[PDB]
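Here the structure is laid out as structure tokens; the discussion comes afterwards.
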Amino acid sequence: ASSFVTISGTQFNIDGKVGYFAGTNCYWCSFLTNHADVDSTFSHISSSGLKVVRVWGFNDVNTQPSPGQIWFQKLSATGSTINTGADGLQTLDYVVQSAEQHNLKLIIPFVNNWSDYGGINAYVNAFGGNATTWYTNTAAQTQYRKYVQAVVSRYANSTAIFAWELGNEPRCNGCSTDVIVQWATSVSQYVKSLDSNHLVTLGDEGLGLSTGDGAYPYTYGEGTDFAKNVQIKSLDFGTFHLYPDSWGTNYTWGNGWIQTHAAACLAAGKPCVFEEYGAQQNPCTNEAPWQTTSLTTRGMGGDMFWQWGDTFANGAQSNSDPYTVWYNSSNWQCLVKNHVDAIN
Ligand SMILES: OC[C@H]1O[C@@H](O[C@H]2[C@H](O)[C@H](O)[C@H](O)O[C@@H]2CO)[C@@H](O)[C@@H](O)[C@@H]1O
Ligand SMILES: *[C@@H]1O[C@H](CO)[C@@H](O)[C@H](O)[C@H]1NC(C)=O
Ligand SMILES: *[C@@H]1O[C@H](CO)[C@@H](O)[C@H](O)[C@H]1NC(C)=O
Ligand SMILES: *[C@@H]1O[C@H](CO)[C@@H](O)[C@H](O)[C@H]1NC(C)=O
Ligand SMILES: *[C@@H]1O[C@H](CO)[C@@H](O)[C@H](O)[C@H]1NC(C)=O
């Protein structure tokens, strides 16, 4: 069966089945130009038992790239352009076509907080201000909402969308936490006005929560208040990410991070998604306990490791980083096949 993804209780209902899910992050799937490479990668994710894939819904530039290169939007002070050609959103159309064929669902964010594939910084280059005034910059928000409409209107009636996501890891360094509350409230209401079929979520890391141990990720220096954000009526579930190597914490501290976020989602009456995580050293040893904590904590609806790695018919490998779990490797057995077997 194929239906729209909804919430039943504090769990997700995916194609009629209510219960915990495992998924993965594949940002780079959206920029593949050979259809055979999207089909082999999605065949491997589906046969491993994963049900949800997170892909980028953006690729922002200030100058058009070399001919043949993918770009979704060019941001300029004298008129921006949204690319719907073969080197533009037609690459994302194939990803949604392949998810429909393979019975997979997709989480799709509209902008990056960081400068990879343009981000907030590509809007600042075109419309001025800086990375914290971006949220209230009228020319930047007018173009961001025109790009949201261009992506949402393509797939609004497709059953392969798990959720729309306002951005990857939005932050407002040193800002009052109300700047992201008011922006996320207005933009999620706009997404719901374009599409009443699909769930909407923020895409934040989960920073700012007072029931923890006081380490930096629980404090309020990045402009976000997790409990305030998940109470917004037009956000349907909470997201949180986990990277002890970048945040100055040890790996076992991650279990309490999952438990505190789960409890804050369940207090707001909604599921949480453990949407990104990784350990640079010994990932099988250090990330397996996190997957067991998430599966056995009330308030959790599913988890998605960062990130899938795969290889193609011509012998090329995908994009990758030190957190890649390569399909069919010993870390795939440990963190993918053994975890799907424990879920069901
Ligand atoms: O959290 C993963 C993101 O980390 C970012 O770097 C942060 C780091 O998390 C921490 O908050 C430190 O205090 O500031 C760093 C730099 O601004 C980036 O590396 C980003 O790419 C990651 O996705
Ligand atoms: C960003 O611009 C705002 C408004 O002028 C300013 O108050 C803030 O200090 C600036 N950020 C940086 C890092 O300069
Ligand atoms: C598409 O979905 C919208 C709700 O977002 C609904 O109003 C519309 O009727 C659907 N289109 C078709 C052709 O069913
Ligand atoms: C690591 O951190 C926690 C506190 O955040 C501490 O209680 C624990 O003993 C430490 N564990 C290891 C294995 O270092
Ligand atoms: C994956 O490993 C199995 C052996 O367990 C093998 O049959 C299959 O060819 C492999 N897939 C790829 C893409 O190599």
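Here Swiss-Prot sets the residue numbers for chain A, with the shown residues being 28-371 in order.
Cβ atoms here come from the backbone N, Cα and C positions, even for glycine.
What Swiss-Prot records for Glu196 is active site, proton donor/acceptor, and it gives a curator's inference as the kind of evidence. Residue environment of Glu196 (active site, proton donor/acceptor) contains 21 other Cβ atoms, counted within 10 Å of its Cβ in all protein chains.
In three-state terms derived from DSSP, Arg198 (mutagenesis position) belongs to neither a helical nor a strand segment and is classed as coil. Among the features that Swiss-Prot reports, substrate binding site is placed at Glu196, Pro197, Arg198, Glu232, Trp274.
Annotation of the published mutagenesis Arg198 to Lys in Swiss-Prot: Shows an altered product profile, producing mannotriose and mannose from mannotetraose, compared to predominantly mannobiose in the wild type; the original residue is retained in the structure shown. Around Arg198 (mutagenesis position), the C-beta neighbours below 8 angstroms that are at least 6 residues distant in the chain are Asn140, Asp231, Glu232, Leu234, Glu249, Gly250, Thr251.
Annotation comment: Swiss-Prot describes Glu303 as active site, nucleophile. Residue environment of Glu303 (active site, nucleophile) contains 24 other Cβ atoms, counted within 10 Å of its Cβ in all protein chains.
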Exercise. Does DSSP give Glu232 (substrate binding site) helix, strand or coil?
Worked result: coil
Seminar exercise, completed: Taking all protein chains shown into account, the Cβ-based neighbour count within 10 Å for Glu232 (substrate binding site) is 23
Problem set entry | Top Cα neighbour of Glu303 (active site, nucleophile) in the set of recorded positions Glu196, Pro197, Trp274 | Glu196
Problem set entry | Nonlocal residues around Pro197 (substrate binding site), in sequence order (Cβ under 8 Å, 6 or more apart) | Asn140, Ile207, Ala211, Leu229, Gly230, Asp231, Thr251
